[PDB]
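To start, the structure itself, in C-alpha cells.
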Amino acid sequence: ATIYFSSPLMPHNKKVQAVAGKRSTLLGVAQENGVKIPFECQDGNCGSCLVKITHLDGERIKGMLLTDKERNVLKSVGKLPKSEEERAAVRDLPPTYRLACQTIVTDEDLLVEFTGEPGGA
Amino acid sequence: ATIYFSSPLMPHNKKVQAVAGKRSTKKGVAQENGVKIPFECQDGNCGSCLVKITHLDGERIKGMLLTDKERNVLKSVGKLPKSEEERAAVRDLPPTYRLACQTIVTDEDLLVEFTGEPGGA
Amino acid sequence: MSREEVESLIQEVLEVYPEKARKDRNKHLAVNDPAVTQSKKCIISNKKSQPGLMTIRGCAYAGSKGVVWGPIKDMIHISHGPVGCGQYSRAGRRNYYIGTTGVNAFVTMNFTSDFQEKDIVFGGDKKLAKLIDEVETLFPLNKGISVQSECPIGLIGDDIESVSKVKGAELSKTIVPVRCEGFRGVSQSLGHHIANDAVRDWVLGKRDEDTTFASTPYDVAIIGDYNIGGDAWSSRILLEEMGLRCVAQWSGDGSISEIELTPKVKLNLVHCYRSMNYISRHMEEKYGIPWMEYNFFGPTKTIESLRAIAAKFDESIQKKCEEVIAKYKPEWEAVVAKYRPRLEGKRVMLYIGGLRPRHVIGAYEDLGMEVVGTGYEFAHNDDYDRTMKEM
Amino acid sequence: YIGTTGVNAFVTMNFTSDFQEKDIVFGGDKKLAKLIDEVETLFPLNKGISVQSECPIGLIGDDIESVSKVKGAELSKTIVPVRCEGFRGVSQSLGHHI
Amino acid sequence: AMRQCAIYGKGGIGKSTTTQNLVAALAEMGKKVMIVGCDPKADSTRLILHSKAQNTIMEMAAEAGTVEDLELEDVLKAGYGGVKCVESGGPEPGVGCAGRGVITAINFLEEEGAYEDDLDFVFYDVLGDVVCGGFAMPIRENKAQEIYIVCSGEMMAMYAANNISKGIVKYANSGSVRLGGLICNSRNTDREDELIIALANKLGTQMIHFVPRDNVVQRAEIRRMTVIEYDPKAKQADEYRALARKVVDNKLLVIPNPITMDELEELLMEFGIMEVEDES
Amino acid sequence: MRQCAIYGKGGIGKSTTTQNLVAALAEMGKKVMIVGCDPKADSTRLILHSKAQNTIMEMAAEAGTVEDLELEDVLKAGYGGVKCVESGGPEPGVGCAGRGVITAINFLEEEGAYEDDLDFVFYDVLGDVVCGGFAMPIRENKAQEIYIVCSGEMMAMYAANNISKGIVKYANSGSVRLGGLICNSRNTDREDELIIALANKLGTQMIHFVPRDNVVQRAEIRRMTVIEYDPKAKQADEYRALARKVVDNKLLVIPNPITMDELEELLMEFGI
Amino acid sequence: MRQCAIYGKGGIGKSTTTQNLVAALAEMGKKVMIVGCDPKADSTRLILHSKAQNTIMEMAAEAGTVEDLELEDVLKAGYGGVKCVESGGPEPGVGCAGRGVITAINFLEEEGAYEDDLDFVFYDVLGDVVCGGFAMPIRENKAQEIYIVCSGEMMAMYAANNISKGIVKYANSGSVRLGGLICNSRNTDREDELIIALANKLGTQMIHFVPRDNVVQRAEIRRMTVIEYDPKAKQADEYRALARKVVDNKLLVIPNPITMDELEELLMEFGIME
Amino acid sequence: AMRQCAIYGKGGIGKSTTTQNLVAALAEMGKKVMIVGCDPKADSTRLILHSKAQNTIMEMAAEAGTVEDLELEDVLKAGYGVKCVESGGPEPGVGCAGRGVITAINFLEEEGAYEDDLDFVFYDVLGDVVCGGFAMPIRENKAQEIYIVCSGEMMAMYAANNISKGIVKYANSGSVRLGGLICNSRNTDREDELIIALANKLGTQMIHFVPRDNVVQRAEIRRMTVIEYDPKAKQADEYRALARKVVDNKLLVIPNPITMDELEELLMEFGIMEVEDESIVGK
Ligand SMILES: Nc1ncnc2c1ncn2[C@@H]1O[C@H](COP(=O)(O)OP(=O)(O)O)[C@@H](O)[C@H]1O
Ligand SMILES: Nc1ncnc2c1ncn2[C@@H]1O[C@H](COP(=O)(O)OP(=O)(O)O)[C@@H](O)[C@H]1O
Ligand SMILES: Nc1ncnc2c1ncn2[C@@H]1O[C@H](COP(=O)(O)OP(=O)(O)O)[C@@H](O)[C@H]1O
Ligand SMILES: Nc1ncnc2c1ncn2[C@@H]1O[C@H](COP(=O)(O)OP(=O)(O)O)[C@@H](O)[C@H]1O
Ligand code: ICS
Ligand code: CLF
Ligand code: SF4
Ligand code: SF4
Ligand code: FES
Ligand code: FES
Ligand SMILES: [Mg+2]
Ligand SMILES: [Mg+2]
Ligand SMILES: [Mg+2]
Ligand SMILES: [Mg+2]
C-alpha cells in the first residue's frame, strides 16, 4: 500500500509504503513517518485526527466497515453528509472524511490531506 | 511514471502508467487512456486544457522549463500567481496549474485534476 | 392479518431487554406493508449485533472463504492462521463439483497454516512462503492459490500481499491474498465484498490483452450460483435448452479459467444480488457487460425469469424459450396436482441470511402455502426494498 | 582525476550508442539493454553506469527509466537515467538541475 | 435511427417554443423523441410537462450527494405521449462556467443509458449567444449530428448564426456534426424572408420553414401547452407539422462557409434593414 | 477615480448608450476612458470614427505575445479626449470567450494606464452570461459601480436578475454595488412603470429612461456620437440628463434576487 | 419562529441578560427556548433553578452515544413555557471545544424540538473566538438575528467587531444579520454614548443599556431571574423594556467592520483608554 | 541555554503588558529574549517595537502567496534588543482561530529562528479557550514552563483551572509543567490572598502580585514598556522583581485541577461570592 500525505504544514508531500490491514491504524503509519496529524485522545471520540482521504486508484476501492463510533464522531464534527452515510450503510463504501486513529490501511494508493487543525474547524 | 487522473465527470479516479519525456505531452497520455480533457486548439494558445498538477512524491520533483508561450496563456486565464511565476523563473519549478497539451511527463507520481471546463472558468 | 396484534406482540417480546438492547432491537422488527418502496425508514439492517444475545450471524471469513472462494475447485485455499477456522468450515457447505479430489480439485480439503505461539510472536510470512512452496510440490496440478486470512493475521500485522506478489512472480502462479479477518465487518456480507474485491483485483483482469477465445452473440455468465446440491446444474440445463451458451459459473463447480473468461461474455445473469452485485457492477462499468437478476425458485418465477432473459436476445431465443416452457409445463403441472392439496393453506416462517427468504416465497405460493414471517441475518436495505413487495 | 583510464577510470573516454536511422525508427531501448551488457563484459571494474540522453531520445519516445530499473536489478549495479535532452531548457543551467 | 439534433440561436428569439412545438408534431407521427434542455434558464420543457420549470440535474445533484446517486427517473420525465424531457440547468451566476450544466447532464444521460435504442430523435435546446464552454461541448464531442439555427432579421441573431457556423467548421474534421438548415422566426419586419434565404445561400445551406408570428402562441403558453395541442386545427399547428416533416426529410447536411463581418453589414444594407453606411 | 461597468443582454443598446454617456461626460471636461469588454468590437466605433478598432487580442496574436504589445498601439484617443480600449475574444469554440477581458484588464494595470488622473472608467461588458472574464470585473473588484441596461422583455429582465445574483455572491469580498437600472425603450406601452417596479423590487433606484428614435441611427452612418453630431437634439440632452444623474448618484444598494414566478407575475400584471 | 443568538465576550453578563430576557418574554404569552452554547453550562440555571443542568455532551458519553439519548432527558421545562437545553463541551485539550454545539443543534432538529409552539429560540454562544461550533449558528444560518452584548472595556468592543466580521462573510450564504447591540454597564463613565458611537459606525442600532444593579446579586443566591424574584425592581422593568424592543425590532443590517485605529480612536476621545 | 516559556490567561487581563515588561526587564540583565505573539489580536509586540502593530505571519504569507517564500528577516523584528514575531489569525468565522499559532511555530522552526541563540523564548497565548492552535504549544512540547496570569475574577480562575487541565493531560508525554501563577491587581481587596489559595489548591506557587498602576497607561499611549519609560518607578521594580523570580524559578509541578464546586466554595470563602443556602431558593 502506498500512502501520500499532504498538508499545508508540510513543505513537500510525503510518500510512504505501508502494510495493509495492520492493528495499528493510519495513525500508526503517520507517527512512524513523522507526519504530524494531531492526536488528542485514546478512545476515538475527540475527532481531532480528521483527514480527507482520496482513493487514487478508483478501480481498486475496497469495501470496509464504518463503525458506529467513527460515524457518530464524523456527525459531531459535521464531516458526514447524509448521502455518504447511506452509501456506507448500503454499499460499505468509505466516506471522504475519516478519523486517522480509526482508519485501517487497505491495499491501494491513498492521498491523505489534513490541515493541522482538529476536526470541527 | 504513474499518473492519477481526477475529475468530477469521471466516476472513479483513473491510474495510468506513462513513459516520461515523450514528445507527445500529457495530452497524449490522456487521449490514449480516454480521459476527456478539453483540447480545442493545435497551437497551444487557448486555455482549454488547463489542469491542476499535484506532485505526490514531494521529494522527487523534477526541474523543468516553463515555456514563454505556456506562461502567457496561464496568465491570460488568471492561473499564474506572481510568486509562482518568480519560482519558475528562478528555481525552474513547475507551477500548480499547467496546460496539458504543453506538459511533458516526468519520472514521478502525479495527480491531475480538471473540471471539464476550459481554462478561465 | 392482525397488524395491531403483531405490533403488540413485538412490544411484549421486547420487554426482557435492557434499555440499550431494547432500543436497538426495536429498529429491526417490522410489520410488512407491501406499498412501501423505501425499507430503511420502516426497518434497519446491516448493523452490529448486540453482545450476548445469541446472534446467528457468522464472520467475514465465513462469507469469503466458505461462500465465495471455497466452491472454486481447481484453486487451493489456505486458511491462514490457527486450525479452528479451517476445521469447522471443512465440507460443511454442499457446493457440488466434478473432479478428483486431491489431484485437480480441492474443494472438500482443509489447507491451513496451523499457527502456533511462535507464529503469533514472530510472524508467519516466512511460514507462508514455505507453505506455498510445499503446496506446489505436493499438488502440481493446482491452478492457483488463495490465502484467506483469519483474525490473528490482521491482528499481528503480517504482509500477505507482498508475499503473494513475490511468490506468484517466482512460481508464475496466481496467488490471491484475501484479508477476510472475522472481526472485520458485522456479518458474512463484508466477506462477500472482500472476496469480490480480491477477485476483481487479482483474477478478473488477466485475459484482457488476449483475444483467442471465440465468442458468440448468445454468451452468458451465471453469477452468484454456488451449486448447493446441484442447483447451478439445473439452472444451466434450463439456460442451455433455451439456446444460450454458459461460459462462466460463479462459483459453484467454478474454475479459474471460467472466471477469467467472464469479460468476453455478452450478458451476466446474477442469481444472488447480495453476494455478487459488486463484481457485476464492476464488470458493467469496465467491460460494458449488462447484468440482470433472475429467479429459478418455483415454476412461476422460473417462467418469468426465462421470458425476461429471452427478451434480451433475438427472436430465435424467444422461440426456444417458448419451446422449453411448453416442454416442461406438464411436469410441474403434475407436481402441483400431486402436492398442492396436501400443502394448501399452511403457514411458514423463514429466516435465511440474504436473498433466499424472498427468493423461495414464490415456490411456496405455488403450492398454496403462505409465508407469515420472512427474515435476514445479514441483508442490506436494498434487499428489504426488494422483499417488501413479495410479502 | 587520479586513475587508470580504461580500467577503473573512464573520464576521457566517449561511450555512445551511435544511433542510426533504424534506431530512430525502430525503438532504441533494445540497443540500450544490449549496450549495458557489453559494458559489463569489457569494463568489469566500473562502479556504475549513467545514461545521458541526447535530443532524439525524448523525441522518438524511449523508456530509459525501465531499462535502468530492469538492468540495474539484474546486474546488481546502479544505472542512472538522465533526461538531459538538449532542447530541454534554454542553456546549460537546466542541465545542472536535471 | 438515433438521429441526434440540436437547435442553436440567440437568447430570446424562440428556440424553446419552436423546439417544443416541433417535438410535439414529431410525436403526433408516432416518433419517440426526447428533449434535453441545455439553456441555463431551463424553461425548454414547460409546454410538454405543463407543470412548471422542470427540476434540473444541477438542483437534483446538489440536494443529493452527487450525480451518480441521482436517479434517471428523477430528472428525465415523460409528457405529451411520453416524449422524454430533461433539463441541464446551470451553476450560480458568476461561479464557474455557465455551460457546466450541459457537460454534467450529457455525461449523466450517457452513463445511465437513457439513450435507449427505441428513440428516433434527440433535440438539444442550447443558448447560442456564446459558443464556448459547455455550449460548444455538444459540437466538440460529436453529441449532435445536425444543427438548426433559429435566426431572425435582427443584426445580433444574424451575427450569432455566423458564430455557430464557425464552431461547426472548426470541429467538422473530427466529427459528423453538420449544418442542417436555418429557421426564420418572424418579428413581422419587412423583407426578412429573403434576407434569411440570402444568408443561407451565403452560408451554403438550405432554409427550413419560416415561422410567422402570431398571438395564438402566447395563448397556448399562458396555459402552458404547445400550440399544436392547444389548437390542432389552427394554421400554426399545420405550419409546425410542416417544419417537422421537412426536418425528417432533411438530407442536405453541409459544412457551412462562415462570412466576414463586413459581408454581414453589406448584405444588411441591400435589404433595407441597415441604412447604407458612408465613412465620411 | 470611479470605476463603472455597463452590463446587459446583447442587443438592447448597451454600446450606444455608453458611447453617448461618456460623450456627454467629456463635454463637462471630464477625462473618461472606455474599455470594451464585448467580443463584438463595435463598442467604441462611434467615438473614434472607425470601421473596427483593432482589438488587443488580435494585436497580441499578430505581434507574437502580449509582452511585445505597446500601450500606444492599443490606447487611442477620440473626441473629447476619451481613452479608448477594445478587447476582443477568441474565435468561436476556441477556449473561454472571456479570456480577452482578463488579458486586457491585466495589461492596462501593468502599463499603468489608469493612474493618469482619469476620472471615469467604463467597462462595456457582455451580460448574456456571467462567467469567465465577463464576470471578472465583479470577481476581482475591478468595477465598483454597476449599471444594468434593460428593457421590458423577459430576456432583458432575466439578464438583470442574473447580474444581481452575481453581485450578491461577491458583495462580501469587495465593494461592488448595483447602481441603477438604465432603461431603454422599444416603444412598448407601460414600460417606464414596469422597469421601475422591477427596480424597487431590487431596492435600487432606476437611473433614467431612454426612449427610441431615429436620431441615433442617422449618427450611426456618420460613426459620430449623437452628442457630438447635434448637441441641440431631444435625445442629445436626454443623455446629458442620464450622465448628470450618474455622476451625482450617491446611493448604492446590494440587490436581492427575484424568483422566476415573481418576475413572471411582474411581467403578466403589466398586461404582457 | 424567529431564532436569535446572543454573542459576546465571556464575563459580560450575557448568560444572565439572556435569562432575564427570556423570563421577561415568558410572562407575555410567549413560549421560548434557551439553547446554551457556552462551554460552561451556567446559561439556564436561573430558569431551571437546577444546580447544574446535565449537558447533552455529558449524557451522550455516559449513555454510550448520542443515538441512545432521549429528548425528554435533555430538554427540561423548569418554567412551564421556557425550554432549556445545555449543549456542553469537551474537556480542554481534547479536540475542538465548539463541537458540543454541533452535536446539540443537530440533535434538536433530529428530534423535532422546534415544532409548532416556539415563538423565540435563543442561543447563548461563546463570543471570545468565532470558529468551529461557536460560528456554527452564523455559518449554518441557524440564528437569523444576532445581538451582541458588549461593554465600555476595549476587549468587549473588539469582540463585537470580530462577530460583525463573521456575519459579513456569511451574509450572502445566509439571511443572518446583526439585529442590534446590548450594552451591559459597569460603573464607569461615558458608556452608553460610547456604544451608541460604536453602533452608529457599524450601521446597526443600540437596543438598550442595562445598568449594574444589586438586585441581580440577591437573585444569584435564589438561582432565579430578577423578574421572578422582584417584578417591581427597577432592573426588572429595564429588562422588560429590553425585551419589548427585541420583539418590535424590525431593521436587520449587514454590519460594517471597524479597523484597529478607528476603534482605538473611539476609545481615546472618551478617555476609556489613555 | 534556552528556557522556552509561555504565558496563558483570559482575554483582557494584561498578558501582553506584563509579558512585554518582564521581557524588557530581562534584556537589562543581558538576556536575549524572543517574543512570539500567539494571540489573534496581534498586539503583543507593540510596546517593544514602538509600532502601530507588527505585521503577522498570516498577513505576509497571504500577501506573498505562501509561507515558503517568507523571509525570516521580514518576519522577525528586533526592538530593544529582543526579537519579536506575531502569529496573527485567520478571518473570524472561517478555519480555526488558533491556526496562526500552528503556522507560525512551524515556520519559525523550519527557518531557524528557534535555534539556541536566545536565552529565553516567550509565547503570549490566548487562554480563553483550550483548543487546536492555542493548546498546540502544550501538545507539541514547545513551551516547557507555563505561567498563568489570573485575577480575582470568577472567569480568570476558571480559565486558570482549564489551562492546568490541559497541562496534566500532556504531562506523561512531555516536559510541559506549570511554573507559577501571576496575579494582576483587579483593585480587589482579598484577591492577592484569593490567588495564593488557588495556587495551593492547584499545587503551584504565586510567582508575584502585580499592582494596578496608572503609570502603565502613560507608557501604553507611548507604545513603550514601563521599565524604559520610567526606570526609577516602583512599577518597573515589580516587573524587575517578577523577572528575577521567573529566572530563579525551579518549582515546575504537574498541577491538580479542582472542580467547579471547589472553585465556587473558594470564591465564597474570601467574600467575593456571598454564602449561598438551599432553603432560600424559591422566592
Ligand atoms: N412562433 C411564435 N409566435 C409568436 N411568439 C413567439 C413564437 N415563439 C416564441 N414566441 C415568444 O417569444 C418569447 C421568447 O421565446 P423563447 O422560446 O422563450 O426564446 P428562447 O429561444 O430564448 O427560449 C416567448 O415569450 C414567446 O411568447
Ligand atoms: N437610444 C436609442 N434609440 C434608438 N435606437 C437605438 C438606441 N440605442 C441603440 N439603438 C439601436 O439598437 C442597437 C443596439 O446595438 P448596440 O448598442 O450597437 O450594441 P449592443 O448589442 O452592445 O447594445 C443598435 O443597432 C442601435 O441602432
Ligand atoms: N444587568 C446586570 N446588572 C448587574 N449585574 C449583572 C447584569 N448582568 C450580569 N451581571 C453580573 O455579571 C456577571 C456575569 O454573568 P454571566 O452572564 O454568568 O457571565 P457570562 O457573560 O460570561 O456568561 C454575573 O455574575 C452577574 O452577576
Ligand atoms: N500592570 C498594569 N496596571 C494597570 N493596567 C494594566 C496593567 N497591565 C495591563 N493593564 C491594562 O489592561 C488592559 C488590557 O491589557 P492587555 O495586556 O491588552 O490584555 P491581554 O492579556 O488581553 O493582552 C490594557 O488597556 C492596559 O492598559
Ligand atoms: S451466497 Fe450467501 S446464509 Fe447468497 S452467505 Fe449463505 S448459498 Fe444463505 S441466503 Mo447459507 S447470501 Fe448463498 C447464502 Fe444466500 S451459505 Fe448460502 S444458504 S444465496
Ligand atoms: S471470527 Fe471468523 S471463524 Fe472466528 S477465529 Fe475469527 S476468522 Fe475464524 Fe477459528 S481459530 Fe478458533 S474458531 Fe475463532 S477462536 Fe481462533
Ligand atoms: S467558456 Fe464560455 S460559458 Fe464557460 S465561463 Fe467562459 S465564457 Fe462563460
Ligand atoms: S476552531 Fe476554535 S474552538 Fe475549535 S479548536 Fe480551533 S480555536 Fe478551538
Ligand atoms: S485521536 Fe481522537 S478521535 Fe482520533
Ligand atoms: S488544447 Fe489549447 S492550449 Fe492545450
Ligand atoms: Mg429558452
Ligand atoms: Mg455592441
Ligand atoms: Mg455564563
Ligand atoms: Mg493581548
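Numbering, chain G: per Swiss-Prot, residues 3-276 in sequence.
For this deposited structure, the header notes the method as electron microscopy, 2.3 Å.
Backbone N, Cα and C atoms are what each Cβ position is placed from, and that goes for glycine too.
As given in Swiss-Prot:
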- G:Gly10, G:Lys11, G:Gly12, G:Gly13, G:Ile14, G:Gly15, G:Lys16, G:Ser17: ATP binding site (BINDING)
- G:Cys98, G:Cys133: [4Fe-4S] cluster binding site (BINDING)
- G:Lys16 to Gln or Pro: Loss of nitrogen fixation (MUTAGEN)
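All features noted in Swiss-Prot, drawn onto the structure.
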{"residue": "G:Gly10", "record": "ATP binding site", "contacts (Cβ under 8 Å, 6+ apart)": "G:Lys16, G:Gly129, G:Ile150, G:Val151, G:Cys152, G:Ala158, G:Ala161, G:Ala162, G:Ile165, G:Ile184"}
{"residue": "G:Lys11", "record": "ATP binding site", "contacts (Cβ under 8 Å, 6+ apart)": "G:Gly129, G:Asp130, G:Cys152, G:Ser153, G:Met157, G:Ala158, G:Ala161"}
{"residue": "G:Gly12", "record": "ATP binding site", "contacts (Cβ under 8 Å, 6+ apart)": "G:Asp40, G:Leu128, G:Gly129, G:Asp130"}
{"residue": "G:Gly13", "record": "ATP binding site", "contacts (Cβ under 8 Å, 6+ apart)": "none"}
{"residue": "G:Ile14", "record": "ATP binding site", "contacts (Cβ under 8 Å, 6+ apart)": "G:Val151, G:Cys152, G:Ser153, G:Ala158, G:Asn186"}
{"residue": "G:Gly15", "record": "ATP binding site", "contacts (Cβ under 8 Å, 6+ apart)": "G:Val151, G:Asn186, G:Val212"}
{"residue": "G:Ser17", "record": "ATP binding site", "contacts (Cβ under 8 Å, 6+ apart)": "G:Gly38, G:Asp40, G:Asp44, G:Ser45, G:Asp126"}
{"residue": "G:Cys98", "record": "[4Fe-4S] cluster binding site", "contacts (Cβ under 8 Å, 6+ apart)": "G:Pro92, G:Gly134, G:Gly135"}
{"residue": "G:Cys133", "record": "[4Fe-4S] cluster binding site", "contacts (Cβ under 8 Å, 6+ apart)": "G:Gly100"}
Of G:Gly12, G:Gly13, G:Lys16, G:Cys98, recorded positions neighbouring ligand 3, Cβ under 6 A: G:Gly12, G:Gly13, G:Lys16
Sites among the recorded positions G:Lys11, G:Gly13, G:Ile14, G:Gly15, G:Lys16, G:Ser17 close to chain A [C-beta, under 8 Å]: none
Annotated recorded positions G:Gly10, G:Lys11, G:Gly13, G:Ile14, G:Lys16, G:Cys98, filtered by Cβ under 6 Å to ligand 8: G:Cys98
Binding-site residues (G:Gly10, G:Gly12, G:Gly13, G:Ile14, G:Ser17) in Cβ proximity to chain H, threshold under 8 Å: G:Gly12, G:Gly13
CB-centroid shell, 8 A cutoff, ATP site G:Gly10, G:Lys11, G:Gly12, G:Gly13, G:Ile14, G:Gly15, G:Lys16, G:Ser17, site residues removed: G:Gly129, G:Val151, G:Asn186
